[PDB]
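Enquirer: Structure below; questions to follow.
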Amino acid sequence: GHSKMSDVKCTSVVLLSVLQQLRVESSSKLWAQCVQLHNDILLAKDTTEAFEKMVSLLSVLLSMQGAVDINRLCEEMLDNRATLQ
């Protein structure tokens with residue numbers, strides 16, 4: 001059974017077309033541990049602050065994934081997205 005967001009065309013595509021598109025390469029159960037939750041995150045709040053935070057998770061998670069400096073020098077796409085993302 002689907003917990004939320006049951007067939008809405010672009011469940012498990014949107015964040016793959018943005019984050020892993022260049023940041024995180026391909027196939028990491030590590031990264032997927034947040035790429036799962038992004039699918040549910042689309043109905044978090046409102047279409048902005050939902051999807052926004054769906055990008056948030058992975059940007060923090062990229063640290064354990066292999067990053068040391070990808071917060072601050074990347075906040076230009078999160079904080080200068082939305083002062084929120």
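Each residue's number is its place along the chain shown, starting with 1.
A Cβ is built for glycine as well, from the same backbone N, Cα and C atoms used for every other residue.
Quick paste from Swiss-Prot:
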type	residues	note
DOMAIN	3-85	domain 'RdRp Nsp7 cofactor'
VARIANT	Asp69 to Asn (Swiss-Prot position 3903)	In strain: Isolate BJ03
VARIANT	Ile70 to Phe (Swiss-Prot position 3904)	In strain: Isolate BJ02
VARIANT	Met77 to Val (Swiss-Prot position 3911)	In strain: Isolate Shanghai QXC1
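Any idea what these are sitting next to in the structure?
Expert: Per-class residue totals from DSSP over the domain 'RdRp Nsp7 cofactor' (3-85), listed helix then strand then coil: 43 helix, 0 strand, 40 coil.
Long-range neighbours of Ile70 (variant position) (same chain, six or more residues apart, CB within less than 8 Å of its CB): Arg23, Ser59, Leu62, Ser63.
Taking all protein chains in view, 13 other C-beta atoms sit within 10 angstroms of the C-beta of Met77 (variant position).
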Enquirer: Please report the distance from the Cα of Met77 (variant position) to the Cα of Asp69 (variant position), rounded to the nearest angstrom.
Expert: 14
